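One structure is given here, and the rest of the page talks about it.
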Amino acid sequence: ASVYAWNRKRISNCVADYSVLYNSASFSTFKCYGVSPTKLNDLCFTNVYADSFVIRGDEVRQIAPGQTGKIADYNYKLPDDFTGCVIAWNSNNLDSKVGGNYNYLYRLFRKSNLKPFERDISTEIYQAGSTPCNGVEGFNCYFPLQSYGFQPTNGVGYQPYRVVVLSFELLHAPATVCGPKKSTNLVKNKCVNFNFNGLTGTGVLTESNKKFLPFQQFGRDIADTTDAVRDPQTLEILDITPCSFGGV
Amino acid sequence: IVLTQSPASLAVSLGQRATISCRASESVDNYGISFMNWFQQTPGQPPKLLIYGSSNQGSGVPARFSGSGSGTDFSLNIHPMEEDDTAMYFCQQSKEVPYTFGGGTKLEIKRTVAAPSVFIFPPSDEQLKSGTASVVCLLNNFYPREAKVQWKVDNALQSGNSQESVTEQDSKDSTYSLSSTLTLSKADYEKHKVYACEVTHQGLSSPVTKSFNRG
Amino acid sequence: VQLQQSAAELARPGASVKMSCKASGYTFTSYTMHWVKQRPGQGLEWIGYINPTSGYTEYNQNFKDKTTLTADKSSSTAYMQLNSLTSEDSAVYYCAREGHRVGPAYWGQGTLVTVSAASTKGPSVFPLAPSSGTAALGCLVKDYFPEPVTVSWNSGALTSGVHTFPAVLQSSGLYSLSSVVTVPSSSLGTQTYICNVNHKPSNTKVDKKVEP
Ligand SMILES: *[C@@H]1O[C@H](CO)[C@@H](O)[C@H](O[C@@H]2O[C@H](CO)[C@@H](O)[C@H](O)[C@H]2NC(C)=O)[C@H]1NC(C)=O
Ligand SMILES: *[C@@H]1O[C@H](CO)[C@@H](O)[C@H](O[C@@H]2O[C@H](CO)[C@@H](O)[C@H](O)[C@H]2NC(C)=O)[C@H]1NC(C)=O
């Protein structure tokens, strides 16, 4: 959709993979504020907001914290902190037509600058003059919106750019959004370190006879010692035995 | 605000750049944007919106048309000129209440210089019975339209009595036509033998004279 | 968005003209509307505008006294009142709609208004014989009012080298134009040539044979 009517999707309770974002090369900008792109899969996020729109290339500088411009002032405002990433890629082939692509519009005129993360879908005629406008278009009455007018041949600056903004609302609230944690192969009867289910430990892993149900993830015994656990990848229960040690 | 339009009569060949320039007495940019507006009008049709603002193209406008500029200086570039581009092009300023247009540029397709075909037309007997006499000089298939036509009656130049007309641009011939008509009373026409038309044109190194003696 | 105006009204100086411009394809209530003149072969000059909802009219200093601008939302149309017409007022007028930040954005056809005291008079057609390669002949239409006059040759069977030039105003207030043809010099002896002149305002149909 257009920049003034920017689409918002609420994203939560998922395994948020960002490897696809890294792998693709068609993208132009991965500008991230308050967060490291390589560690997106590492942290857990309370909630994600996906803002999708299409902008002019020369205006991609206005999608940034503490920035000013017609798009920034009247179309889309980004907070100064904004722990999140703006990802923009050129879309000249997809979003330009023979003649003019007038389907996409931006708001020329507005009474005041909109607050961060505010959407103004109003189509009321703006009164630039002293005389009351009363819903007509005149010398000082102007339609707020105006089309991009994309052509097949256009300057890089004036060619369309598809932009997606990620509003990562960090909070102590339940972490709905978490990156993939990756995994490793299992190891048979040998003294190894392990981090099953987040439980760090050292020992040998043996196939066991202890049995239980999904009411459990990991096992223990007397004196609060972990001596069994099911691996998440196989749901197989293994005894943890301390690595061989003793005096000499 | 007064708009001055440089070259307002430009002839270039098909597929070549056609540039028309526009300037204003005062600044044209207001509220950040520029209020320069650009129109096209073909014969027999009203003007249409072509370029709104400094650079944004109008609805139903080919990519060939390109408007640019800022402040007081603006330009139209026409790189892939096509047959339909033969028209009159106009400026407009929209900041202030008094709406004033530019000079107006008639764009024509350029071709090779063509030698004018000079022809003459004496008055008929029926017109003589009507007490009037019309002597006509014709330039057929000549390019460009710029030419000079002079009447010589008994080796005396005529001024303020000859009315000249030029036809519109030919679609395929690409050559203009012109006609100068001189009207005289029957008594005055009967008082002279020699009526001559002298034509000076870029396609002629020397003026071409066509003369006839009445009778 | 389409604009339809009147057609070629004739008035004597000192009279009044009330003329209309209907608009369709849009609200006609949400856009101010402008009027423009253009004298024949001249530049374009804006007159004034109105907001259809509220009767606020703004005119030029030049046209403030003689011009009256009205609109009707029920019939979605516009009206021009010209009073105390003079010779300078004869021109083609254009109906314009607001849009795209432009005052005269959308232009609709146009009305040719002619202010003169002349009356409808039948045209006088006079041949123009070739002078005694390729020769040429023609015809002259003089003393007719008003334009247009349809002049052709052999009822359209002769087109190559045919040039009918638009009429120009004379001091008498009548109109004079010429239609010329270039023919081969050999064709004078055999081929007959006739010019056809039709003046619909006077309903005059004159066929004149041009002979050398
Ligand atoms: C969505 O678009 C992005 C950027 O173009 C792209 O990286 C995603 O991955 C694509 O997935 C396709 C099928 O899963 C695969 O064939 C294609 O190579 C891959 N593009 C890459 C790796 O650049 C796109 N996802 C989808 C589902 O189309
Ligand atoms: C964990 O995810 C991996 C990759 O998708 C998957 O291989 C594991 O087990 C798969 O599903 C079934 C569980 O036993 C089994 O029938 C299937 O063969 C097995 N895949 C392979 C390649 O052996 C997943 N773990 C669990 C517990 O489903």
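Here chain A follows Swiss-Prot for its numbers: 348-595, in order, are the residues you see.
Cβ atoms here come from the backbone N, Cα and C positions, even for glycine.
Among the mutagenesis experiments that Swiss-Prot reports, A:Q493 to N is described with the note: Reduced host ACE2-binding affinity in vitro. A:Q493 (mutagenesis position) falls within a strand segment according to DSSP.
Under a cutoff of 8 A between CB atoms, and with a sequence separation of 6+ in the same chain, the neighbours of A:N501 (mutagenesis position) are A:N439, A:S443. Quoted from Swiss-Prot, the note attached to the mutagenesis of A:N501 to Y states: Increased binding affinity to human ACE2.
Among the sequence features in Swiss-Prot, the natural variant A:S371 to L is noted as follows: In strain: Omicron/BA.1. In sequence order, no residues are near A:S371 (variant position), counting only same-chain partners six or more apart with C-beta under 8 A. For the recorded site, A:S371 (variant position), the DSSP three-state label reads coil.
For A:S371 to F, Swiss-Prot lists a natural variant annotated as follows: In strain: Omicron/BA.2, Omicron/BA.2.12.1, Omicron/BA.2.75, Omicron/BA.4, Omicron/BA.5, Omicron/BQ.1.1, Omicron/XBB.1.5, Omicron/EG.5.1.
Quoted from Swiss-Prot, the note attached to the natural variant A:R408 to S states: In strain: Omicron/BA.2, Omicron/BA.2.12.1, Omicron/BA.2.75, Omicron/BA.4, Omicron/BA.5, Omicron/BQ.1.1, Omicron/XBB.1.5, Omicron/EG.5.1. All protein chains shown were included, and the count of other CB atoms within 10 Å of the CB of A:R408 (variant position) stands at 12.
For the natural variant A:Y453 to F, the note given in Swiss-Prot is In strain: B.1.1.298. Under the three-state DSSP scheme, A:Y453 (variant position) falls in the strand class.
Counted within 10 Å of its Cβ, the other Cβ atoms near A:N460 (variant position) come to 12, all protein chains included. Among the natural variants that Swiss-Prot reports, A:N460 to K is described with the note: In strain: Omicron/BA.2.75, Omicron/BQ.1.1, Omicron/XBB.1.5, Omicron/EG.5.1.
Among the natural variants in Swiss-Prot, A:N501 to T has the note: In strain: 19B/501T. The residue drawn here is the original one.
The Cβ of A:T547 (variant position) lies under 8 Å from the Cβ of A:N540, A:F541, each on the same chain and at least six residues away in sequence. The note that Swiss-Prot attaches to the natural variant A:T547 to K is: In strain: Omicron/BA.1.
Within 10 Å of A:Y453 (variant position), counting C-alpha to C-alpha distances, fall the following of the recorded positions A:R408, A:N460, A:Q493: A:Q493. With respect to ligand 1, the recorded positions A:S371, A:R408, A:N460, A:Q493, A:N501, A:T547 contribute A:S371 as residues with a C-beta closer than 6 angstroms to one of its atoms, given in sequence order. Local packing around the Cβ, expressed as the count of other Cβ atoms within 10 angstroms, is greatest for A:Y453 among the recorded positions A:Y453, A:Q493. In this structure the alpha carbons, written CA, of A:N460 (variant position) and A:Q493 (mutagenesis position) are 18 Å apart. Comparing A:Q493 (mutagenesis position) with A:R408 (variant position), their Cα atoms are 20 Å apart once rounded.
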